[PDB]
Amino acid sequence: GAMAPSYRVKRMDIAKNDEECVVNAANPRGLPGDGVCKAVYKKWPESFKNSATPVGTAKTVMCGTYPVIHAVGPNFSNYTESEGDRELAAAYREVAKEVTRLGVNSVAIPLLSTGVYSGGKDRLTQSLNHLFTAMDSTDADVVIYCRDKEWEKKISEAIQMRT
Ligand SMILES: CCn1nc(C(=O)N(C)Cc2nccs2)ccc1=O
Ligand SMILES: [Cl-]
Ligand SMILES: [Cl-]
Ligand SMILES: [Cl-]
């Protein structure tokens, strides 16, 4: 584990992370997809061998010795708000189990279900709060990756509020 486990946020491509493993915002079928998923596919294509897994779960596949944790958040266009909230919290709990099992000291993570799976709604607070609930009991350094300047400021403020 990390000496003083922390949360940090960076506004950059998660495929260029400086952490010991990455969480992919995956689709259930292990397809290359779009957004974070396509960048992850271009950087670690070997990690997509048998990576298909149900919504609400996470499945790790090694690219060399680098772990790619494929986490499948719900698509809010298909799920109700209630059932979608439950699957989003579950996907993060499965990421925490995988990070612990791997024994890594750090992990790069995106905000699940905030892009094309958002159902057209701003889900920054909802997704980030489920991320904290799952990762707070782990001792890995967590680095959250985003692409928007206003989202970087809001995520940074949410982390600082707790310290
Ligand atoms: C543009 C800032 N930003 N917005 C979202 C967002 O809110 N999504 C995609 C859902 C929406 N679609 C229309 C309106 S709200 C996700 C990440 C991000 O950085
Ligand atoms: Cl970048
Ligand atoms: Cl998404
Ligand atoms: Cl973003």
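FYI, residue positions are counted from 1 along the chain as it appears here.
Per deposition record, X-ray crystallography, 1.6 Å.
Backbone N, Cα and C define each Cβ position, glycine as well.
DSSP assigns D13 (mutagenesis position) to coil in the three-state reduction, placing it in neither a helix nor a strand. Every protein chain shown contributes to the tally, and the Cβ of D13 (mutagenesis position) ends up with 13 other Cβ atoms within 10 Å. Among the sequence features in Swiss-Prot, the mutagenesis site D13 to A (Swiss-Prot position 1343) is noted as follows: Partial loss of ADP-ribose 1'' phosphate phosphatase activity.
What Swiss-Prot lists as ADP-D-ribose binding site is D13, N27, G35, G115, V116, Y117.
For the published mutagenesis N27 to A (Swiss-Prot position 1357), Swiss-Prot gives the following note: Partial loss of mono-ADP-ribosylhydrolase activity; complete loss of ADP-ribose 1'' phosphate phosphatase activity. Counting only same-chain residues six or more apart in sequence, the Cβ atoms lying under 8 angstroms from the Cβ of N27 (mutagenesis position) belong to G33, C37, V72. Secondary structure at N27 (mutagenesis position), as computed by DSSP, is coil.
Quoted from Swiss-Prot, the note on mutagenesis experiment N27 to R or Y (Swiss-Prot position 1357) is: Almost complete loss of mono-ADP-ribosylhydrolase activity.
Under DSSP, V36 (mutagenesis position) is assigned to a helix (H, G or I) in the three-state scheme. Swiss-Prot lists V36 to A (Swiss-Prot position 1366) among its mutagenesis entries, and the accompanying note reads: Partial loss of mono-ADP-ribosylhydrolase activity.
The Cβ of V36 (mutagenesis position) lies under 8 Å from the Cβ of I14, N24, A25, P110, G115, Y145, each on the same chain and at least six residues away in sequence. Looking at Swiss-Prot, the entry for mutagenesis of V36 to E or F (Swiss-Prot position 1366) says: Almost complete loss of mono-ADP-ribosylhydrolase activity.
Counted within 10 Å of its Cβ, the other Cβ atoms near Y117 (mutagenesis position) come to 23, all protein chains included. DSSP assigns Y117 (mutagenesis position) to coil in the three-state reduction, outside any helix or strand. Here Swiss-Prot describes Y117 to A (Swiss-Prot position 1447) as a published mutagenesis experiment; the accompanying note says: Partial loss of mono-ADP-ribosylhydrolase activity; complete loss of ADP-ribose 1'' phosphate phosphatase activity.
Per Swiss-Prot, mutagenesis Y117 to V or W (Swiss-Prot position 1447) is noted as: Almost complete loss of mono-ADP-ribosylhydrolase activity.
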Based on a Cβ-to-ligand 2 distance below 6 Å, what subset of the recorded positions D13, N27, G35, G115, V116, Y117 would you report?
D13
Cβ under 6 Å from ligand 3: qualifying recorded positions of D13, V36, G115
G115
How far apart, in angstrom, are the most distant Cα atoms among the ADP-D-ribose-binding residues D13, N27, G35, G115, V116, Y117?
19
For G115 (ADP-D-ribose binding site), just count the other CB atoms lying within 10 A of its CB, please.
16
